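To start, the structure under review is shown below, and the notes come after it.
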Amino acid sequence: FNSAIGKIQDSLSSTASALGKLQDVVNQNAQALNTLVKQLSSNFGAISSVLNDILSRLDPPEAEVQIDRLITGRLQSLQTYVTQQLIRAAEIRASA
Amino acid sequence: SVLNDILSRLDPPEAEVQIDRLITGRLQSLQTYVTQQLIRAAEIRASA
Amino acid sequence: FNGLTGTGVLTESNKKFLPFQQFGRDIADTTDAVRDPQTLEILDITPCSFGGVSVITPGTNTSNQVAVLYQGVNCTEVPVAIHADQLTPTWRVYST
Amino acid sequence: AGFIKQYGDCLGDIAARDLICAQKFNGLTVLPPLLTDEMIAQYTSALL
Amino acid sequence: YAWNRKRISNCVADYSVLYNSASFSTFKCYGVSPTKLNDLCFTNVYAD
Amino acid sequence: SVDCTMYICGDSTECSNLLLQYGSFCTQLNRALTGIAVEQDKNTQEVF
């Protein structure tokens, strides 16, 4: 038993790969957040991806249309992210 | 319903708006499909 | 700065900007730092302090008394976000 | 990861002022776990 | 067909005077409100 | 259980036609809820 335990120390020490089951979870979440963060950049058909720009750029009557494009899109992205999390969370809770 | 006709008949300035509608729908549909897909797969996994 | 509008805290930074580079960006595709149009000085922009607010209360049947939680913020800032200085003394008690 | 790693860097900075990371930049915050890592060890030690 | 292009740069711009001129029959801007234009700063402005 | 037709279009022919343009989004949704509906009964039979 004693020698057996030491072997684990080596295997874990030797390769990180043993840890993939944990690593992917961290990786997946990181990826989800990154994707979620990156979405901010997408124009979504709006003239620009920056809210402060649009505000500085257009008067309200016109601006409302452009901002609306971002909101419907961005929210939809956020909606996408949440659904993924719920499903993913279920998997983890299943594991839990 | 056909992409080509919009391109054919309508000038791009007008077409862009039209295709955009079509895009959101299918993309929404695939989104519904994948989301639907994920859940069933989970059902399968538990079974597996 | 040059039309780039936003809110944050401007601090001197230790980034090694090249003489040509106007400004930098974060992973987010958001402005990480800028150099003044007036002075060739490098400034990192960190968005001003904010965080979630949660109310820790016992049952209302039990009591009215409450305790407020400011998520992920140093206690120093509570007077800052609030602009406690402006408020009446009744409000100020809560600040610190 | 790009963003997550960037977030960790945020925790590192003492010098920076008005640095409330929870904000990352756009409202995305990370709540801490209720059972701290130290605590988790005690459970496991007890469990052990 | 021959349309002339002029390059304008390295200055400060007062566009409001242009807007506050009764003289222009059509003053339509796609992207900027004619007002608040004073707030923007650009690398190159081309006039045709 | 939820019919899309009333929930969305409720007694509005002008509305409903516009719904058809949407395709199968409803028939699928109604199908799922029905599928869900039967499921609980299946659950009860399995348990008790």
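Here chain E follows Swiss-Prot, giving residues 351-398 in order.
Just so it is clear, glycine is given a Cβ too, placed from its N, Cα and C backbone atoms.
Here Swiss-Prot describes E:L368 to I as a natural variant; the accompanying note says: In strain: Omicron/XBB.1.5, Omicron/EG.5.1. Swiss-Prot lists E:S371 to L among its natural variants, and the accompanying note reads: In strain: Omicron/BA.1. Under the heading of natural variants, Swiss-Prot lists E:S371 to F and annotates it as follows: In strain: Omicron/BA.2, Omicron/BA.2.12.1, Omicron/BA.2.75, Omicron/BA.4, Omicron/BA.5, Omicron/BQ.1.1, Omicron/XBB.1.5, Omicron/EG.5.1. Quoted from Swiss-Prot, the note on natural variant E:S373 to P is: In strain: Omicron/BA.1, Omicron/BA.2, Omicron/BA.2.12.1, Omicron/BA.2.75, Omicron/BA.4, Omicron/BA.5, Omicron/BQ.1.1, Omicron/XBB.1.5, Omicron/EG.5.1. The annotation that Swiss-Prot gives for the naturally occurring variant E:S375 to F reads: In strain: Omicron/BA.1, Omicron/BA.2, Omicron/BA.2.12.1, Omicron/BA.2.75, Omicron/BA.4, Omicron/BA.5, Omicron/BQ.1.1, Omicron/XBB.1.5, Omicron/EG.5.1. Among the natural variants in Swiss-Prot, E:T376 to A has the note: In strain: Omicron/BA.2, Omicron/BA.2.12.1, Omicron/BA.4, Omicron/BA.5, Omicron/BQ.1.1, Omicron/XBB.1.5, Omicron/EG.5.1. The residue drawn here is the original one.
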(message) Let me spell it out: for each of the variant positions (E:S371, E:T376), count the other Cβ atoms within 10 Å of that residue's Cβ, using every protein chain shown. Which one has the most?
(response) E:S371
(message) Roughly how many Å lie between the Cα atoms of E:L368 (variant position) and E:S375 (variant position), rounded to a whole value?
(response) 12
